[PDB]
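Participant: Structure incoming, see below.
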Amino acid sequence: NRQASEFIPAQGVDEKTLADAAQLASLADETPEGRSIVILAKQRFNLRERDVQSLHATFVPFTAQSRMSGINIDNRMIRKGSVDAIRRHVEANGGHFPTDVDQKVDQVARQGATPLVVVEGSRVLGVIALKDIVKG
Ligand SMILES: Nc1ncnc2c1ncn2[C@@H]1O[C@H](COP(=O)(O)OP(=O)(O)NP(=O)(O)O)[C@@H](O)[C@H]1O
């Protein structure tokens, strides 16, 4: 019962950029929430999912244990998942989680939203605040 409502760029990132990466990196996840995000950009930008096999790219399945899904393509890599999840993905690449992005994820949470974090390759492009359909 979770849907993306808004995306916010990381330090120095454009908001359209964050929404776009969350959409294609969610095409590979089979979770209903990954569709919730692909909608978020749809209404905001009115765009369509990107075909991975038309780019000869690859989908990255979403697993709950790491809480992460993404997509790979012949010129880019995208990953999105839990804040702890994305921090571990950046460190494995050898990237770093910018404070500004950690602050956006926390304000997403303190506001009652579930902040997901999205990065390109090993760097965070922005964070996503989701509304919870069901209230705890
Ligand atoms: N399309 C998606 N791609 C990548 N991650 C997602 C996607 N949709 C949801 N997520 C994250 O994956 C989490 C769900 O996986 P899960 O491991 O069951 O977490 P959870 O235990 O239910 N939540 P929490 O208790 O806060 O860790 C969601 O809460 C989101 O933060």
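All chain A residue numbers match Swiss-Prot; in order, they span 316-451.
For all residues, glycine too, the Cβ spot is worked out from N, Cα and C.
Swiss-Prot lists these features:
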| type | residues | note |
| --- | --- | --- |
| BINDING | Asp344, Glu348, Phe377, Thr378, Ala379, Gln380, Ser381, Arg382, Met383, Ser384, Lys395 | ATP binding site |
| MUTAGEN | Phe377 to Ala | Loss of ATPase activity |
| MUTAGEN | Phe377 to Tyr | Slight decrease in ATPase activity |
| MUTAGEN | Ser384 to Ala or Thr | Decrease in ATPase activity |
| MUTAGEN | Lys395 to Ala | Strong decrease in ATPase activity |
| MUTAGEN | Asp399 to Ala | Decrease in ATPase activity |
Participant: Hey, does DSSP put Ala379 (ATP binding site) in a helix, a strand, or just coil?
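Facilitator: In the DSSP reduction, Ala379 (ATP binding site) maps to coil.
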Participant: At the Cα level, what's the spacing in Å between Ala379 (ATP binding site) and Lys395 (mutagenesis position), rounded?
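Facilitator: With distance taken Cα to Cα, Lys395 (mutagenesis position) is 12 Å from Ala379 (ATP binding site).
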Participant: Return the count of C-beta atoms lying within 10 angstroms of the C-beta of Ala379 (ATP binding site), excluding that atom itself.
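Facilitator: Taking every protein chain into account, the count is 10.
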Participant: Using Cα-Cα distances with a 10 Å cut-off, which of the recorded positions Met383, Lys395, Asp399 are near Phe377 (mutagenesis position)?
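Facilitator: Cα filter at 10 Å returns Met383, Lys395.
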Participant: For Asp344 (ATP binding site), write down the residues of its own chain that are at least 6 apart in sequence and whose Cβ falls under 8 Å from its Cβ; none is a fine answer.
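Facilitator: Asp344 (ATP binding site) has long-range Cβ partners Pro376, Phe377, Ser384.
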Participant: Could you state the CA-to-CA distance between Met383 (ATP binding site) and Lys395 (mutagenesis position) to the nearest Å?
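Facilitator: Cα to Cα, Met383 (ATP binding site) and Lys395 (mutagenesis position) are separated by 6 Å.
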Participant: Taking the residues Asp344, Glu348, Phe377, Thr378, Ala379, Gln380, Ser381, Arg382, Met383, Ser384, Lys395, which the record names as binding ATP, find the longest CA to CA distance and state it in Å to the nearest whole number.
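Facilitator: Max span of the ATP binding residues, Cα based, is 15 Å.
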Participant: List, in sequence order, the residues of the same chain other than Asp344, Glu348, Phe377, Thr378, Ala379, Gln380, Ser381, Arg382, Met383, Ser384, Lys395 whose Cβ lies within 8 Å of the centroid of the Cβ atoms of the recorded ATP site.
Facilitator: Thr346, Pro376, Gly396, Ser397, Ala400
Participant: Let me know the DSSP-derived helix, strand or coil state of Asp399 (mutagenesis position), please.
Facilitator: helix
